[PDB]
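Each remark here refers to the structure printed beneath this line.
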Amino acid sequence: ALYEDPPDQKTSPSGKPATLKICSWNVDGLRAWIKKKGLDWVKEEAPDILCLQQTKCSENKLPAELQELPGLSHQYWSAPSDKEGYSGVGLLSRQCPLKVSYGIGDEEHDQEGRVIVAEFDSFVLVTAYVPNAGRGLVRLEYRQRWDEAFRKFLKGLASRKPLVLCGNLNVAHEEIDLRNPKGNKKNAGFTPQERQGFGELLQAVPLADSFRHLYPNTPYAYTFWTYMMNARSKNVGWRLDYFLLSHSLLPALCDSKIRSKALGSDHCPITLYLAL
DNA sequence: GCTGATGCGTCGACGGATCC
DNA sequence: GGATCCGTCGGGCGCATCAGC
Ligand SMILES: [Cl-]
Ligand SMILES: [Cl-]
Ligand SMILES: [Cl-]
Ligand SMILES: [Cl-]
Ligand SMILES: [Cl-]
Ligand SMILES: [Cl-]
């Protein structure tokens, strides 16, 4: 039940070469991840745009190593005001975005540090660290309300420029998206409510799941494994990290990768190749 | 300033019952 | 009586705060 991500496809269905490489990585403690050489892997991957989630780091505490990325020199960071040490997201880009914003409507009052929006010439990029439903589903109702607020927010944005949404969306959409579907239907990340919310997200905005679009029947493809019980060595995992795309961008889609071998978090990186 | 405790956030292994 | 279903329970990791020094 191990998994080998197939080779990188770097040309679109119409034969156009990839021009844009976006990497998304839920790093689960940015400072720890850097100590575990996460930036060395990033340099090898050489993305045009790097989106990070669960940084657990306010901007004043960013390691200096992050100042020595000449190919990712435009950097935007967010962290929650009243929950330091949790959430936190970042977006780093080769080229300067046209516009950058934070949160999903009222960040200035509910500084949550979970979402960054960056508008580029031909698309809008959103990265998100979606709220976990919590152990015992204690925060599932909050998650459901957040899912609705986020859908409404994104519908707004995609009504003008094509959208790319990436990050830790904290749900395995369908049974194929985790190793143990039967045992986890009452656990955060695989409740009927969260799965429904993801389906409504695809239909309402609308968006497509880039990986599943390309690999509709491929099992055992995950992006998260608990640190407990050696799960990663057994590939007992969940696909929690996505690139979701406006349908108008599917002709630009070259590939959507899962970088299973890259260590330094309990999530692995995912990478998108677009021909723009 | 430093270490290590505690707090907080964040499911697969296992044993036993049930299915035919 | 092997496969499957089901409920219980021990438990890695990062970071903030705190105690001790
Ligand atoms: Cl967190
Ligand atoms: Cl938010
Ligand atoms: Cl999907
Ligand atoms: Cl363990
Ligand atoms: Cl994915
Ligand atoms: Cl792939």
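Numbers in chain A track Swiss-Prot; the residues on display, in order, are 43-318.
Structure determined by X-ray crystallography, 1.9 Å.
Yeah, the Cβs are placed from backbone N, Cα and C, and that goes for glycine too.
What Swiss-Prot annotates here:
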- A:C65 to A: Abolishes the redox activity. Does not abolish the AP endodeoxyribonuclease and phosphodiesterase activities. Reduces protection from granzyme A-mediated cell death; when associated with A-31 and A-210 (MUTAGEN)
- A:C65 to S: Does not abolish NO-induced nitrosylation. Enhances NO-induced nuclear export (MUTAGEN)
- A:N68 to A: Nearly abolishes AP endodeoxyribonuclease activity (MUTAGEN)
- A:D70 to A: Strongly reduces AP endodeoxyribonuclease activity (MUTAGEN)
- A:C99 to A: Does not abolish the redox activity (MUTAGEN)
- A:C138 to A: Does not abolish the redox activity (MUTAGEN)
- A:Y171 to A, F or H: Abolishes the AP endodeoxyribonuclease activity (MUTAGEN)
- A:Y171: active site (ACT_SITE)
- A:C208 to A: Does not abolish the redox activity (MUTAGEN)
- A:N212 to Q or D: Decreases AP endodeoxyribonuclease activity (MUTAGEN)
- A:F266 to A: Strongly reduces AP endodeoxyribonuclease activity (MUTAGEN)
- A:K303 to A: Reduces the interaction with TOMM20 (MUTAGEN)
- A:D308 to A: Reduces AP endodeoxyribonuclease activity. Nearly abolishes AP endodeoxyribonuclease activity; when associated with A-283 (MUTAGEN)
- A:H309: active site, proton acceptor (ACT_SITE)
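A map of Swiss-Prot features onto the structure.
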| residue | record | Cβ contacts under 8 Å, 6 or more apart |
| --- | --- | --- |
| A:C65 | mutagenesis position | A:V84, A:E87, A:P89, A:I91, A:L92, A:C93, A:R301, A:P311, A:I312, A:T313, A:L314 |
| A:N68 | mutagenesis position | A:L94, A:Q95, A:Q96, A:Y171, A:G209, A:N210, A:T265, A:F266, A:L282, A:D283, A:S307, A:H309 |
| A:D70 | mutagenesis position | A:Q96, A:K98, A:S307, A:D308, A:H309 |
| A:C99 | mutagenesis position | A:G71, A:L72, A:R73, A:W119, A:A121, A:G130 |
| A:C138 | mutagenesis position | A:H116 |
| A:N212 | mutagenesis position | A:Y171, A:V172, A:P173, A:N174, A:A175, A:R185, A:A230, A:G231, A:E236, A:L282 |
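Of the listed recorded positions, namely A:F266, A:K303, A:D308, A:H309, the sparsest Cβ surroundings within 10 Å are found at A:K303. Residue environment of A:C208 (mutagenesis position) contains 27 other Cβ atoms, counted within 10 Å of its Cβ in all protein chains. Of all the Cβ atoms in the protein chains shown, 26 others lie within 10 Å of the Cβ of A:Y171 (mutagenesis position).
Geometry remark: A:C208 (mutagenesis position) versus A:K303 (mutagenesis position), CA distance 20 Å.
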